[PDB]
Amino acid sequence: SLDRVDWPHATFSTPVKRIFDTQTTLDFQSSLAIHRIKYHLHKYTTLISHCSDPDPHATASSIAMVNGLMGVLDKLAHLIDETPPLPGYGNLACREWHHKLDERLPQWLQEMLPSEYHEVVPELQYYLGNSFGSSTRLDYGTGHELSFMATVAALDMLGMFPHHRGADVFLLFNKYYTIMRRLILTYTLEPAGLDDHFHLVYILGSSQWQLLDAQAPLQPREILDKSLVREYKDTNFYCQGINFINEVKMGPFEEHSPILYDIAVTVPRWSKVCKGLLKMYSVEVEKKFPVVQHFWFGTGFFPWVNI
């Protein structure tokens, strides 16, 4: 099935590398793995379009395992000011951060999950542990972001998010993007293009407003305005991503983000931005060898099998 792991016929084991060449990039195109990723990408995008207006002060969901996952993310957050910038390209305190992360994270995910599900930790630990960038190269891109979506897809396949709402994906991904921005700045990470680091923010941000399109607080062309974008950054992912680019990049916008600029200037409806960016996702991340290279496969969540 695409939406559930067949519990408990299923077996979980340490994720392993599979994509290494061209033929293997297309084997991927017809694997249970890619179809599970795609199913969840579409589910989250759809769920979040019902949430044009999340509460920016919300701390909690009434879904237990969203709270659970927030906590593990909170624990990783405080891990940073225990691992302060060395000087220096990516900074090297990051290696230490990742090492502290890799040490404590299986413990954390055991605390987070009920007893029944503990065998799942080797696979979840890999997926969550690869969401925050590369230890050796010290960079962050769309493959790490994918692996944070892989993480939540995997909890979802275990039936941990029943009646998952748009507001629960905003909350989860919102905590996640606040940590990422925090990292990038603190440990000066390198770009691993639409955006130097991200691709889902914009699928999700444009989907938040795709159902209201004409009465959206902002139209696509309005994103070129720096201060309108400030006012909506807490409540809309698209603004949040563009507002980060404004703060970390110093050319005029057309110069440093030509692809986002060419979309703002040319796509008049949010439902169109979303679907365009979705199709780009298949090509610029799912069919891109330098990205999907480092997505590893286990036997339970995202298996290397046909059909």
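Following Swiss-Prot, chain A residues are numbered 2-89, 93-196, 203-317, in order.
Header lists the method as X-ray crystallography, 2.6 Å.
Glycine too: its Cβ is placed from the backbone N, Cα and C atoms.
Swiss-Prot annotations:
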type	residues	note
MUTAGEN	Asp205 to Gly	Abolishes PPIase activity and fails to activate PP2A phosphatases
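Its own atom aside, the Cβ of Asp205 (mutagenesis position) has 18 Cβ atoms within 10 angstroms in the protein chains shown. Straight-line distance between the Cα atoms of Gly89 and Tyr93 is 7 Å, even though 3 residues between them have no modelled coordinates. Where 6 residues go unmodelled, between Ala196 and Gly203, the Cα positions on each side are 11 angstrom apart.
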